[PDB]
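Engineer: Structure in structure tokens, see below.
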Amino acid sequence: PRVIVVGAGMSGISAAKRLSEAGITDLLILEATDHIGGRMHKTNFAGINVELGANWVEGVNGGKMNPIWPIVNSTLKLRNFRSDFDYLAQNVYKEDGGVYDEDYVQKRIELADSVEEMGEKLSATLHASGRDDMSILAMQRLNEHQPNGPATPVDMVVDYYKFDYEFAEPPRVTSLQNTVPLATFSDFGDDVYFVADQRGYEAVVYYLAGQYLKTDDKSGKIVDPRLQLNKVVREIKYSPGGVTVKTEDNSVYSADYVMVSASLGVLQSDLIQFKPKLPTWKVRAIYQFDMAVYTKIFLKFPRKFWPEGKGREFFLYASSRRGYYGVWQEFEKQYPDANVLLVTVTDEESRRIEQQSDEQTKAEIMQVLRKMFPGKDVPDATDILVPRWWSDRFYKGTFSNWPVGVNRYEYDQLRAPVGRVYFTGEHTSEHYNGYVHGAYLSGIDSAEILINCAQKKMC
Amino acid sequence: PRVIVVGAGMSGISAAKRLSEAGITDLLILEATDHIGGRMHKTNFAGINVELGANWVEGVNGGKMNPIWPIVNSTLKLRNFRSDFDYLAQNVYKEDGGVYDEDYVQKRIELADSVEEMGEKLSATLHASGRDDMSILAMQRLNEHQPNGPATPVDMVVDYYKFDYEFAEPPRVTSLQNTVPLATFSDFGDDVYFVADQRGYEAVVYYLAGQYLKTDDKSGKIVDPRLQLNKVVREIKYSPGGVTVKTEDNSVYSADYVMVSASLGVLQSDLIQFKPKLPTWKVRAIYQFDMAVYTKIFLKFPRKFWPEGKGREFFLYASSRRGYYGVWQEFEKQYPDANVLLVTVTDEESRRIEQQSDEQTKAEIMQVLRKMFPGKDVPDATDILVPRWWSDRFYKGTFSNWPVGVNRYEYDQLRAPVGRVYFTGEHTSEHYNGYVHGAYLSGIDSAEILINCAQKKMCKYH
Ligand SMILES: Cc1cc2nc3c(=O)[nH]c(=O)nc-3n(C[C@H](O)[C@H](O)[C@H](O)COP(=O)(O)OP(=O)(O)OC[C@H]3O[C@@H](n4cnc5c(N)ncnc54)[C@H](O)[C@@H]3O)c2cc1C
Ligand SMILES: Cc1cc2nc3c(=O)[nH]c(=O)nc-3n(C[C@H](O)[C@H](O)[C@H](O)COP(=O)(O)OP(=O)(O)OC[C@H]3O[C@@H](n4cnc5c(N)ncnc54)[C@H](O)[C@@H]3O)c2cc1C
Ligand SMILES: *[C@@H]1O[C@H](CO)[C@@H](O[C@@H]2O[C@H](CO)[C@@H](O)[C@H](O)[C@H]2NC(C)=O)[C@H](O)[C@H]1NC(C)=O
Ligand SMILES: *[C@@H]1O[C@H](CO)[C@@H](O[C@@H]2O[C@H](CO)[C@@H](O)[C@H](O)[C@H]2NC(C)=O)[C@H](O)[C@H]1NC(C)=O
Ligand SMILES: N=C(N)NCCCCCCCCNCCCCCCCCNC(=N)N
Ligand SMILES: N=C(N)NCCCCCCCCNCCCCCCCCNC(=N)N
């Protein structure tokens, strides 16, 4: 059967690969941008390549092997480093200047950890139907006996680093049952390794693609006509006998099936028109799940002024405004000579910042740093890079997040095909939504569902 | 039968009144503060009395009579004014100076209202269990076909005005099924009236209390000994046989039943100790519901520098930072010539603001005002009032909000009595949670449940 695959990010390339393996080689992969890899994407900033998107392989060293790991660490040997969060307590900056007392901070962190652990015990007792689910915030109130969760600047920044820095939305919006604990860590292990290689984390996608598409023997570039870039799908017509797909450049294609890998955010926009319209059950499941936004703002400076050394990699800024430029990282190991810093923001701050100029953002950031290092002469950053994933029509966000209120069944309707229209992507991952490994496994699972239906007539 | 009522806010007084009416007169009302009224309470600001808490009678001129309306508008004749929001599109300020084009703004408002009307149709069809609920935000995404809700400065302040200004938490956290549409409005009417009377909205509570508690001939002061002020209940012991209540000043009292009217926030803090400890199902129901915070920041100036006149009462500040000093009100009718402005904030901003000095908040507000009226010479406020309800241990917030995640059955567990312990208060109103009328009705309702048990020996709950 001929199958069209929309998008060449991790899940599409992974699905097309699994299909090829089942012998379905009459594939046509239509990618909107001029390159493959999607949300795994590097860029040159200040003379070095940095990740605009995914940057870590998360869940390593546990009882099960994360499928992405061996590819990164062994096959490609991409250069990487294990992240150590053990010293945060020495690195939390007061709004006004200097760090807080390490011991006071270590205790707040412990407290927050213990609450989360009680949350894990509670979560384990909820019903599968999801009828007792609650937000993480609700769990925090219950466990600490208060009418509110973390509320002082220090408590809030710890709360942010613990939850928003991972999920990109606050605990109060997040489903407890479906995030605490996270399978990723539960199955694959607690460690995370930051990929810092000039070839880019995306190299993992290129490697997979190359196992089945044709590439130039000199170039190594993919040259298989089954892959077509700069193809923006804008309409998908389907019927019980097949599908027709139309691109923005006016091409029209026909196939037996279509496998849609665009992000949940793309699905929640009107970029692709379905004809007929998708059924209400499908539409509702789409709009109920969240497409979150995580913005990695890189900054380059004329010289260093922050600390470097053991436990110095990660540091927090405890603003009285929750989530305001709060999570910092310095790359003494990764980009040794650079003078680069990375501050991460999400959600509301991300949408606000995407909507303003880089210069305006640089100026806000400069005020924060000077507040943090009142004792130093802080030079203005020379360059800044603000990724605009929510504004990008091909992504509309960075990764899904499971909101309180959505149960497994509705989550499942997200993965559900509609006649011959199949779906894949990180938001369709049964237990690893949000992650690279989840996009990867989702491609395989989606492809297998299509295979059984198409090939064995078992749908 | 002897009953102790904890709290002399609207619901406790209301409940006591109903028990009194059923002939249950061996009552003891224990009030933490030195006064009655609870969340209805005025204060002197710059020479005038302003309401720190409730300020409107919401839901008027509809199909049914809001029980509070007649007391306010007729029985007591408290000075009041219908609020008119028809001219908002002419009063939305740019983060950086002046207002937006009215036509541009009205279109955005109409769009927002339409999404909401679509939301009400969806809400009517959802399963009664609440198991199919979703946040207001999910509904917005669905109807706008976007991966986010209102996200530009104008759209965001309109959203906040439409939702946070009523509920005190964002749409994304709020239950659609339970707030859109709102019964208060469907049943009693779309209008709202702002009470601006020197005796305060709390006069309604004093009036009811007076219908059954003893007052002095010219004091008019209640002096019935069944009302004890300055009595903080810190412990409630209950058994098949009865109940014992202990206050902070060591007083101890016994009764056949106790009716607890303290806010949801008080319940979530652990001010009152229950012995034995409340059952888990009850504890969970208590922690799951939300206690919101709505902060009325009053400001006094040496001169006016803002517009007054038709459609001038309400104005918005379209900050690129959601919820940032966004909803303003001028008092040309209520406090003529007093030069006072009221800016309202909630939720995250409320908590931040309660934790810093009033001087710092005033300076933040001065900066906003000067960006708003750049061609004027904006004098610094000479006085500011920042109510701190969340920090007050007898309140711990302003009013409940129904969050996505709490279902019908869970809400009933929140209301449910435990042995001889009954609960009441706005958070126990099934259809009017959060409101003064909801408090008032919840009092009569809890009382009746108790009356059935006591007087008719009908003691099973649901
Ligand atoms: C800022 C950021 C930080 C992250 N951090 C990490 C991390 O450190 N670790 C981790 O495990 N995960 C992380 N993630 C998540 C991870 O990158 C994703 O889970 C994964 O890459 C998504 O793969 P996908 O195939 O589902 O989606 P995508 O990668 O979005 O692939 C979909 C593709 O479809 C294309 N497309 C869209 N619309 C159309 C159209 N109309 N026609 C044709 N093609 C179209 C897109 O261009 C894209 O190539 C991060 C992501 C981001 C963006
Ligand atoms: C800022 C604000 C704005 C609002 N705006 C409006 C509005 O405009 N219109 C409207 O309809 N509603 C509004 N409300 C909501 C309204 O005020 C409430 O719904 C209602 O007043 C609550 O009454 P209640 O009896 O349930 O609780 P409360 O008034 O809290 O009564 C409980 C009483 O118990 C006392 N108490 C507490 N703990 C103890 C203890 N341990 N022992 C003894 N006594 C104790 C408290 O002091 C209080 O007197 C607002 C409230 C606030 C605070
Ligand atoms: C990731 O890959 C490196 C690459 O080898 C691992 O480091 C080696 O492990 C073998 C196994 O015995 C040793 O004999 C080599 O000497 C090690 N190399 C180095 C440079 O130490 C590493 O352990 C891998 N990490 C994970 C998490 O799998
Ligand atoms: C609020 O109360 C005032 C007080 O009476 C109402 O105004 C009266 O309404 C009756 C009804 O026709 C008239 O006969 C009186 O002449 C009115 N009095 C005045 C002073 O105008 C008013 O209509 C009430 N508002 C609401 C919403 O009930
Ligand atoms: N929990 C641990 N054992 N450790 C976690 C260590 C923190 C790692 C810091 C990395 C910075 C976070 N980058 C996260 C991006 C990953 C996308 C995942 C979204 C998952 C959301 N999932 C659900 N909502 N169910
Ligand atoms: N919906 C209308 N027809 N109009 C409403 C007009 C807006 C009124 C503006 C007055 C300012 C808001 N004061 C609100 C305080 C009231 C407390 C009640 C909270 C409601 C909680 N309800 C639920 N979450 N279910």
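Residues 33-494, in that order, are what chain B shows, numbered as in Swiss-Prot.
If you're wondering, the header gives X-ray crystallography, 1.9 Å.
Using the three backbone atoms N, Cα and C, a Cβ is placed for every residue, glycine included.
The FAD binding site annotation in Swiss-Prot covers B:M42, B:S43, B:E63, B:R71, B:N87, B:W88, B:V265, B:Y427, B:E458, B:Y467, B:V468, and the record cites experimental evidence as its basis. Feature annotation from Swiss-Prot assigns substrate binding site to B:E90, B:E198, B:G466; the stated evidence is experimental evidence. Quoting Swiss-Prot on the mutagenesis of B:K328 to M: Abolishes enzymatic activity.
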Engineer: Less than 6 Å between Cβ and the nearest atom of ligand 6 is the rule; apply it to the recorded positions B:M42, B:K328, B:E458, B:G466.
Structural biologist: B:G466
Engineer: Based on DSSP, name the secondary structure state of B:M42 (FAD binding site): helix, strand or coil.
Structural biologist: helix
Engineer: Could you measure between B:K328 (mutagenesis position) and B:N87 (FAD binding site) for me? Cα positions, answer in whole angstrom.
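Structural biologist: Taking the Cα atoms only, B:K328 (mutagenesis position) lies 10 Å from B:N87 (FAD binding site).
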Engineer: Go through the binding-site residues B:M42, B:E63, B:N87, B:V265, B:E458 and tell me which ones have a CA within 10 A of the CA of B:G466 (substrate binding site).
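Structural biologist: If one measures from the Cα of B:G466 (substrate binding site), the binding-site residues that come within 10 Å are B:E458.
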Engineer: On the three-state reduction of DSSP, what should I expect for B:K328 (mutagenesis position)?
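Structural biologist: Going by the DSSP assignment, B:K328 (mutagenesis position) falls within a strand, counted as strand.
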Engineer: May I ask for the distance between B:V265 (FAD binding site) and B:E198 (substrate binding site), taken between their Cα atoms and rounded to an integer number of Å?
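Structural biologist: B:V265 (FAD binding site) to B:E198 (substrate binding site), Cα-Cα distance: 31 Å.
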Engineer: Could you measure the widest C-alpha to C-alpha distance across B:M42, B:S43, B:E63, B:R71, B:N87, B:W88, B:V265, B:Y427, B:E458, B:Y467, B:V468, the residues recorded as binding FAD, and give it to a whole number of angstrom?
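Structural biologist: Taking every pair among B:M42, B:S43, B:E63, B:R71, B:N87, B:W88, B:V265, B:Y427, B:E458, B:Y467, B:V468, the longest Cα gap is 30 Å.
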Engineer: With the substrate site defined by B:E90, B:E198, B:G466, which remaining residues of that chain have Cβ atoms positioned within 8 Å of the Cβ centroid?
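Structural biologist: So the additional residues around the site are B:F199, B:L214, B:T216, B:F431, B:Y467.
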Engineer: Widest Cα span across the substrate binders B:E90, B:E198, B:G466, in Å?
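Structural biologist: With B:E90, B:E198, B:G466 as the binding residues for substrate, the largest Cα distance is 11 Å.
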Engineer: Which one of these binding-site residues, B:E63, B:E90, B:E198, B:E458, has the sparsest Cβ neighbourhood, judged by other Cβ atoms within 10 angstroms?
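Structural biologist: Each of the binding-site residues B:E63, B:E90, B:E198, B:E458 was scored; lowest Cβ tally within 10 Å is B:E198.
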Engineer: Given the binding-site residues B:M42, B:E458, B:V468, tell me which ones have a C-alpha lying within 10 Å of the C-alpha of B:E90 (substrate binding site).
Structural biologist: B:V468
